[PDB]
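Worksheet for the structure shown next.
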Amino acid sequence: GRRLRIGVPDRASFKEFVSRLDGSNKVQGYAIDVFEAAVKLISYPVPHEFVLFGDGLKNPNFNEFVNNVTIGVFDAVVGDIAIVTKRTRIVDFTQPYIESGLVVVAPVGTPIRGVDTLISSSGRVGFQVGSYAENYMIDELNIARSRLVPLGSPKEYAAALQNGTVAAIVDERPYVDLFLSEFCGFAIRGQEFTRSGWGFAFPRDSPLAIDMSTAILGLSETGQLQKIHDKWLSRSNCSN
Ligand code: NA
């Protein structure tokens with residue numbers, strides 16, 4: 001019956017997903033709304049307190065964040081957390097509450113067609129600081145570490161692409177959709193080349209990971225999950 005210590009990423013950018021409210025110790029955003037809606041559908045109480053994770057200067061390392069459940073600093077983590085295979089070895093995720101996977105974004109009229117263009121070329125590649133994309137590109141795709149440039153925010157994405165400091169950026173589709181809604185002149189090249197959605201994570205063998213999956217499914221089936229997306233993530237200033 002004790003309050004679960006739930007870690008939440010202290011996002012410096014793309015704060016619509018989850019962030020600190022107005023520099024308080026309170027939190028808000030898309031993932032928080034999904035979690036609180038889901039908890040209402042759980043058949044037993046889930047007392048909890050949210051605990052911000054990160055330096056407040058840059059988006060946190062999501063691998064390190066999830067590891068804080070494994071080592072017991074957090075009882076759970078709630079946020080925009082990609083369900084990637086290495087993390088599933090050390091926590092139990094819910095079923096995903098939103099689709100996500102890595103895509104390539106570049107200037108309109110780029111010759112880049114997708115991640116296979118990057119693998120066979122020399123240009124620098126941007127990624128979001130703290131994203132699994134960094135490890136994915138180095139490890140799975142064997143892209144030279146020297147080519148990778150960490151970027152902090154959608155303004156930095158537009159600047160790096162415009163000034164040619166990177167040829168393209170690799171990041172998960174939800175961040176790229178928010179970027180393309182704010183900054184005109186860029187486009188996704190190719191399909192997703194990973195398919196890990198976002199989920200909440202609990203300790204290995206936690207019953208709450210399974211109970212929360214049924215609750216998330218309930219939200220999907222009633223249309224509440226779509227309405228929460230609409231609340232946080234539907235604004236766009238871009239056609240093309
Ligand atoms: Na920005």
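If you go along the chain as it appears here, the first residue is 1 and each next one adds 1.
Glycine residues also receive a Cβ, built from the backbone N, Cα and C atoms like all the rest.
Per Swiss-Prot, the feature L-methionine binding site maps to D80, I81, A82, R87, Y132, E172, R173, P174, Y175. Counting Cβ atoms from all protein chains shown, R173 (L-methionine binding site) has 18 others lying within 10 Å of its own Cβ.
The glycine binding site annotation in Swiss-Prot covers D80, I81, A82, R87, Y132, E172, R173, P174, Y175.
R87 (mutagenesis position) is surrounded by 23 other CB atoms, counting those within 10 A of its CB over all protein chains shown. In the three-state DSSP classification, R87 (mutagenesis position) falls within a helix. Among the mutagenesis entries in Swiss-Prot is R87 to A (Swiss-Prot position 551), noted as: Behaves as a constitutively open channel.
Taken residue by residue with DSSP, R173 (L-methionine binding site) is part of a helix. Cβ-based neighbour count (10 Å, all protein chains) for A82 (L-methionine binding site) stands at 23.
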